[PDB]
Every structure is written in structure tokens, then in C-alpha cells.
Amino acid sequence: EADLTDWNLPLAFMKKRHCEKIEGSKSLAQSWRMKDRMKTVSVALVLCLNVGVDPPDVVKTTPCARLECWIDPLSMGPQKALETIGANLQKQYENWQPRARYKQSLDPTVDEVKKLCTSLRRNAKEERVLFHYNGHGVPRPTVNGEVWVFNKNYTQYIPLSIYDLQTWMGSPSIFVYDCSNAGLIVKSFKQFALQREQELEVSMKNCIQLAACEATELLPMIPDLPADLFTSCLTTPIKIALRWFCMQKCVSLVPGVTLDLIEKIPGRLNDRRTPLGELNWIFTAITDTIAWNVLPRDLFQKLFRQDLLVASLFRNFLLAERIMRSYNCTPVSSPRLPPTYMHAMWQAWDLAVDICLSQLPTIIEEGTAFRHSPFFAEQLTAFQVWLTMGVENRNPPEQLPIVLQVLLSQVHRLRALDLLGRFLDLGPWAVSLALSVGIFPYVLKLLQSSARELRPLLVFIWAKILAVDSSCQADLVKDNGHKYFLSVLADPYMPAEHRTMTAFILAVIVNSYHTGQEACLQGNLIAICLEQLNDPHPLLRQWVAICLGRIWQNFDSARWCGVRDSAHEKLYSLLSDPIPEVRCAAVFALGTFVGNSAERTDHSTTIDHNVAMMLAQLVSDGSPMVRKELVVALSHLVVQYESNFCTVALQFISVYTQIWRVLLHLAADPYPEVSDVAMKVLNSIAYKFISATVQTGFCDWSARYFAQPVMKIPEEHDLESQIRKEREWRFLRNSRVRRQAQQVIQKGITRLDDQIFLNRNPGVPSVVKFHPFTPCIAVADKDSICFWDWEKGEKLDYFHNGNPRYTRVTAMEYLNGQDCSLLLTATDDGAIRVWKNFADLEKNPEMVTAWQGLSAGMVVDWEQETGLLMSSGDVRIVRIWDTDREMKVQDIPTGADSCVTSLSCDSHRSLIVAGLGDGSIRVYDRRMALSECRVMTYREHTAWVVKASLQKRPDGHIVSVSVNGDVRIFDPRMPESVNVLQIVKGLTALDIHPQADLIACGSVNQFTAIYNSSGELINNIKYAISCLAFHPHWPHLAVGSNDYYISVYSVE
Amino acid sequence: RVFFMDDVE
């Protein structure tokens, strides 16, 4: 079939740089940064336990609840018990915040609490101070807002107003209450805060309260539980959680588990490899997960991420709420947390605890080996399952804090980093979420590890983070992670993708940051980039060049280091790189290297002149982006040498003159954006301030690549994608068109006198081009380009090509005719420009790319299969532009004084033919050397060859017709004409059809002869015919007279 | 830091 031909055709000017506008992605407002770091410098422990005496308010039962801080006061005497309980509570709090000035109070008086709290506030005026109160041995707080403590003789409970309590305290403080009606305490505290606010007109959010109960509720009196329950949940969550689990009906599933066995559990809270440490780690992960999923982001950051002690207190407060809900008790906190007792992660906590302590009897008795709990592995499996179809921005995964927790240890660190990288690959929103959870400090600390397997995952994660948020450069420089990145970049064995990842990271670090630039200079980044400059990887070279450019941006020491290393000479090689992106990056780097001369010795002037003359040969460049970067580099040159450029400009109203000529060339650029930038740069020179400096968005546009996902399969490879189905339908339509055309041609050619339509144009139809498949004909006028249809018969579009009055659209072509077609329009001065969306309903005319070619009119011959483009005209040179590399590949010499009137080529062979004004028809073979490119030169005409077109068949027959009108069919293997014909004495225009041998000619007397290769008379249509065009597939012909009328003819 | 990253070299 004819489908394989369409599929294996490169799509010229169809890439990211052509479709997407070259601009930087706007940086989002990254609020993941922690505003301030509070510290609990001191903790106050007020324990009004009243050991040995029961409060009158509550009549305790005979067994009662005698356990305070896991200590039985009645066994060891009153004073000794109180001291031991105070010490044990200090130890339990030190378990969470070891570095704090703990000052215990054992049954204190009002003045004693006054002195304690005032001294602590004087010690820490602006840092958090924890106040811990135990009202188990004193009467309940009253509605009036008072707290009961002891007098000197311990004969009566003297009250203590909460107003005075918070007057002695300060605004930065957290309060933990363990009383019966602690809700009354919280309500009175808030009422006093409101009273203070009312008085202030003529410390509410800052102070945090944790309360054991609501105002109405009473503490539980069950003998099994400790009397000190809320503090046991807050300070020793794992022990109380296991004790509470061993009291539920879930124990029935696991026989042989008792509180006596829990008392003898092995391991410590710190060693995560031990069962107790594993349980503590799992509890931390689950509580953090519940807090993250339930609480809002702002409250989660304020509570569970500000400081260690408050975060731990609230993580244990979740467990306190869950435990005390079952005893008709509701803990109260100053910021009202939404209820978390029903969260689904508590079931996972129960299952994990069950699995962990189901092995406990064997550990205790048989002394077996403790197998690690599969909790984290299963949670990471769930995270992976979410990521499998997590492309859509659905509800965020519940396992992000679990990923953060499992990042801490090394047992599953590599898998956690892999999953985190896969998640950050999803997009900027995923990176923002991960930074909001608080992975940044831990990923930053991970850079200290010397494990070589972590390097790819870490560089991937850091590249994503820096692509999203660029403010991390200061933190990376502070922690010396740039040393880690330099070590990554200096390993040839590393895969190239991670090396370009690290190159991007280093480019972002040094981006407009003098500290980072100096740090990387002292890290020998220049040499590292230079050694990896000629690497066979386009993106690696591009980002190495960008990093080199950003290193010496306003940095004279970096420029000196580059000069010593001959960085400019080595960077000159990238200016000829086939990839346009690398050329643009090299131009950016060279311009930035120029822009920081700062008046050094004559060697600096010489090297600036050398770089300028090396960049001044890059004007003849296909890529408008690279030319814009060249304009920016030349603007840097101008800023460096403003006085010399002013003198040069005033001279005409020898190095700077050449740069001025280059800028003038760039000013009259076909691409509007390059022309505008060059014009602005030139105007900045005449009136001679810093505001004239303009920076292009190429660097940020390149950095946008790392924001987009990379791992997932591209949309083109998707077989069931809509785009591929549309392309398949288009190719099916093209195959049908070709088959129908071949069937029509097989039936012969009858007389063609059918006039499909007759219209009027605003301008003279100069060149008419048929779209091969869709029913669109592109007619170019002097100052416009119309697109008519021969089915609907309506004017679709009316462009302005942009060429000046003297110029004229001479040649035209349809790039990518099979699908997603472009329109190439070459003016007679050299300007070649490509149009997109030229016949669309919901899209406006669009200019893809443009570049001044060369520098009869201008003749163009597109070659879709090889991707090359040959332009010719008045010059004695035939240029061969390659749209893939966007650079001129060959310039074969015409070797004749007359202009190239026509140009055509044979597919699958190098048989570039060219009609000439003098009459000769030269043929060129680009396989051989330039001096041997010329193959044959036969001169049997003296007139402008109207069209020396060629036949696509293997037996190519150059049908060359001059103004004299004498047809001479030539062959590439015979130096003499095979067939000679004479048609019209005065000929004006003609066209040839490759499939059907139909030579359509013009005439001054309105005649239009459509003859055959044999010269047989077929049709003499009676109406200067200056534009004829044949449909490449159908036997259609377009006739446009000197009058602005267009017609399309067909055979029945 | 809120948590304790261990085994970091």
C-alpha cells in the first residue's frame, strides 16, 4: 500500500521550539517555606497531685485509679512519690524535647507559680514555654475562671485566676491541662483573651491549649487505666496505645497477649530496628498521615511542622482523642481540630500493632528473630498503585507523609526516593504538594550521604524541585549540596540523562546568585562543564552551555577562569552544532561571557573582538531563536563598547562597523520578533540607559522542560490516542486521493474546458499553489496571499506576507503536505517565511519560522522525503537549506552569469536541475564534490527559461521551455535534446504535471494551450496568463489572467 | 527538624 510512505516522512518545523512560544513559565507563589521556627526553650511542670488526700468534690471508689505517670504514689510515701512522679514526667517530656529547662513544681502556691512562670518568661521572652498542669488532687475549676492550688500549710486549696496566670506568662506559650473540667479552663482563657482585646482598644492565636476534657465532662475512673491519662497519651503514646489495644475486644483475635507481656516488650523507642521502635515509627507515620489528610494545609503547617514539641504533642493528641472518646471524654485544643477518631488510618494502626505484637510471645519465650512489620512496604505499594493512574489531578495520595517517614531510614530509602521522583514527575502541582508536606529538609539532608545508588534519584528529585521553585538555590549553597552535584557531574560512568539533570540543577543554582556563582567557581565547575561539552547528547550540551553562561554572568573571576581554560575557543564548536537549541545556548553563553569585560587589559579587548567576529558569521542562520539570542549577545557587546558604537554610528551619518552591519541585517529580518529586538537594540545606540537591556526567555523556556513529565510515554506513541487516529484518517484520505487520481489517469485525458469558478482578486495572481490533498489553492499577490477553494467557492483567508513594496512573492511551497501542512513563501529578496493555520476556522494566521535565504526573483524546491530545501535566484549560488538542522548544508556554484529562473529536483536521487535566464539548463549532483557537482550543461535556448521542471519518474525528462516558447525535453544521460517542439512565439507562463504529461502554456492573446509531451494538440482554451498550476494528483489546472481572475479546470 | 533522618552517612 501507500501508507508506509506517509508514515516515514519527517515533519519539518514541527517541534517544541516551533509550536510553543519561546517564553519563561511564570513562577508560582511558593508558600511551602516555614515562616518562623519556634523553640520550646523551657517547660513548666506544675503537679497538684495532692498525694495521700482525696479531693472533697469527687468521692473516689475503693479500687479507684492509682496510676499517675506510671507510678503508684501510695506505695512509696507521699513526698517521695510526688518527687518521683515529677522526675518521671520530666523524663517523659525529655523523651520528646530533651533540650529544655524543665522546672517542676510539686503542689505549689500562687506566689511559687508566679515566680516560676515569671522567671521562665524572663529566660525566654520570645520563645515557647510549655505549662503543664495536673488538677487531679485539687477541686474542679469554677466557671469564674480560676485554678486551685495549695497554700503554705496545705490546709486549704487557694485559687489562682487564669487572668493572673496568663499575665505572668507571655504571648508565645503552650498550655497542657490535665483536669476534670479542663474545658472550663480553655473557655475562661479564651474569655480572658477577649477581655484583653476589648480593653486594648480604649495573645489569643499565639497561645495554644491542650485540654483533657470538655467543660461538662469528667475524667474516667476505670481502675485499669492510669489516673493520669491525657498526659500519658501525650508523652508516652505507644505504651498507652498498646495498653488500650490489649483492653479492646480485638484481643480475642490474638490469644496469649496480656498486659504482663506488654510490660516486658523488648526494644527501645529510638532503635527503629527493635519492635518497640518500629511501633513508635509506625505510630508517628500514621498520626502524621491523619493530621495531613484531615487538617487544612495552613493549620497542619502551623501545628505539626513548626517545632518538634508541639508537633509531637498534637500527633499524640490525635491518639488521646481516639482513646478518650471511648470513655465519654473529649479532649479540647485551642485550634479546634476536626475529629480524627473515625479516620481510616487508625484501622491500619490497629492492624500494624496486631501484626507487631502477635510475635511477642515467641520473642519473649523462644527468643526468635523479630521480622520487620510490612506496614511501610504495603503503604509504598499503595502509593505506587496510586501513581499508576495518578496522572489526573485527583485527590492527593494519603501516603505522602508515609513516604516522608520511610525516607528517614535506610531499609526502604531507595524505593521511597524512586516513588518520590515518580510522583514529582507528574507535574509542578505534585512538587508543590511534596514541598508542602515538608520533604525539603530531609531531601536536603540526604545530599550528605555517600551512597552512590542515591545519586540518580536525588538528582531527579532536586531537578524537579528546582524547576518548580528556584529559591532553593540559597539552601543548596548553604548546605554545600553543590559539591554533591559537582561529584555527580564529574562521573563519565553516569548515564547522560542524570548528568544533564545535574547540569540543569547547577544552572539553576548559579542563576543570578552571586553566592552560588562563587561557590561553584571555587568548585571548578568551569572545567567540569568543559570536559562534558562535546558529549554526544543534545540536552546535556545545551544545559552545560547554559550553566557556563550563567556562571560568568556579571562575574569577572569566572570570566578569567574561562579565559585560562580557553572556554570561549572550546565553546566555539557548539556554534556549528546541528541542534538549534545547543546553538542558541552557546550564543547565550558567549554573549554573557562578552557582557562582563569591565575594562580589563588589552587581552580582554582582543578576546571580545574574537568572540564578536566568531558570532558575526552566524547571521545566516535558519533559526529565529538563535538569531534573537545573537541580537542579545550583540546588545551585550554594544553595552560593553557604547562609545565606540556611538562613534561608528556617527561616522556614517573596523570591528564595530562589522557588528553594526550584522545588527542592520538582523533589523531587516523576516521574523517580526527578531526584527523588533534588533530595532530596539539599534535605537538604544543612536540616542547616546540600563533599561534598554533586554533578556530573552530562552533559558527559562529550556528550564520548563524539567517541569513537564519525562517518564511517561509520549502521546504520539499512543496507538489509541485521538491525534494518531486523526493522522490515520488523514493518511487514509491521502491514499484514497492518490488511488482515485491514478484511476482517472489510467482512463486517459479528455478535453478539459470545465470552468469550476470565476472570481476576482484584489491583486495580481503571481504564483498559484495547489494543496495536494485538501481542496485549497494558495494564490499569492504582490501584497497578499489568498487561499481559495474550488468546492465551496469562497475566499478563506487574506494574508499580508510582510515583504516591502519593491519585493514580491516569487516561489511558494506546501511543507508537510501529507498532514499538518505549512506554507513556505519566499520573496524575491531572499526572505523565506513559513505560515501555519492558513485555512482554519478557529485559528488565525501564524508564522512558524523565517530566515533570510541567499543574500527571476527567487526559486524554491522543497524535498519532503529528505527534509532539504534548495533556494536559488539572481545569485550565482544554489543554497541547500536543511530544515532539520536549520543551517545551510551546501552552496554549490551555479557557474554562470545568468540568474536561475527555475529549479527542480528528482526524488531519491541528487539531480538538482536549474533553468537559467541565458538559456542553459544545468543539472547538479550533490553526492560528488562541489567542483565536480556540475554534471551537464546544454545550451539550446536564448531566453528566460520559464520552467525547467523535471519528471518524478526514474526516466526524468527535463521539459524546459523558454520565452521563445520552444520546448526541448532533455535527459540527464544525453548531452542533446531528445524531442524539440515549437508552441508559441511569445510565451509568458506555463506549468507541468508530473503524473500526466500535460504542458499548459500561456499566450498574450488570451489563448491557453494545454499540450502533451509529444506535442499533440489537445486543448486551445479561449478566454497575460502569468500563473498556471497543476494539482500534483488530480488533473486540475489553475488559470489566472492579467486581470485578477482565478479559474480551476478539470476533465469532466 | 520535626523528625530524625538517620543513617545519613
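Heads up, chain A uses Swiss-Prot numbers, so what you see runs 18-219, 236-686, 806-840, 950-1116, 1125-1292, 1303-1331.
Determination method: electron microscopy, 3.3 Å.
Here the Cβ of each residue, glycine as well, is placed from N, Cα and C on the backbone.
What Swiss-Prot says about this protein:
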type: MUTAGEN; residues: A:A560 to F; note: In alphax3 mutant; abolished interaction with GTP-bound RRAGA and recruitment to lysosomes; when associated with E-597 and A-635
type: MUTAGEN; residues: A:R597 to E; note: In alphax3 mutant; abolished interaction with GTP-bound RRAGA and recruitment to lysosomes; when associated with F-560 and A-635
type: MUTAGEN; residues: A:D635 to A; note: In alphax3 mutant; abolished interaction with GTP-bound RRAGA and recruitment to lysosomes; when associated with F-560 and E-597
type: MUTAGEN; residues: A:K1097 to R; note: Reduced acetylation, leading to decreased activation of the mTORC complex
Revision key, fill the gap. Given the mutagenesis positions A:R597, A:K1097, the candidate whose Cβ has the fewest other Cβ atoms within 10 Å is A:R597
Review point. Out of A:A560, A:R597, A:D635, the mutagenesis positions in the record, which is closest to A:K1097 (mutagenesis position) when you go by Cα distance?
Key: A:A560
Check your understanding: How far is it from A:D635 (mutagenesis position) to A:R597 (mutagenesis position), counting Cα to Cα, in Å?
Key -> 15
Check your understanding: What count of other C-beta atoms do you get within 10 angstroms of the C-beta of A:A560 (mutagenesis position), across all chains shown?
Key -> 15
**Study point:** A:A560 (mutagenesis position) and A:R597 (mutagenesis position), Cα-Cα, nearest whole angstrom
**Key:** 10
Check your understanding: A:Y1292 and A:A1303 flank 10 unmodelled residues; Cα separation in Å?
Key -> 11
Practice item. Please state whether DSSP places A:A560 (mutagenesis position) in a helix, a strand or coil. Key: helix
Exercise for review: Can you see whether DSSP assigns A:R597 (mutagenesis position) to helix, strand or coil?
Suggested key: helix
Check your understanding: Given 16 residues with no model between A:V219 and A:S236, what whole-number C-alpha distance in angstrom do these ends have?
Key -> 17
Point to revise | Chain break of 119 residues - Cα distance A:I686 to A:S806 (Å, rounded to integer) | key: 16
Revision key, fill the gap. Taking the Cα atoms of A:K840 and A:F950 on either side of the 109-residue gap, the separation in angstrom is 9
Practice item. Report, as a single number, how many Cβ atoms besides its own are within 10 Å of the Cβ of A:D635 (mutagenesis position). Key: 7
Check your understanding: In terms of DSSP three-state secondary structure, what is the assignment for A:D635 (mutagenesis position)?
Key -> helix
Revision key, fill the gap. Residues A:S1116 and A:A1125 bracket 8 unmodelled positions; their Cα atoms are separated by (Å) 15
Revision key, fill the gap. A:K1097 (mutagenesis position) falls, by three-state DSSP, under strand
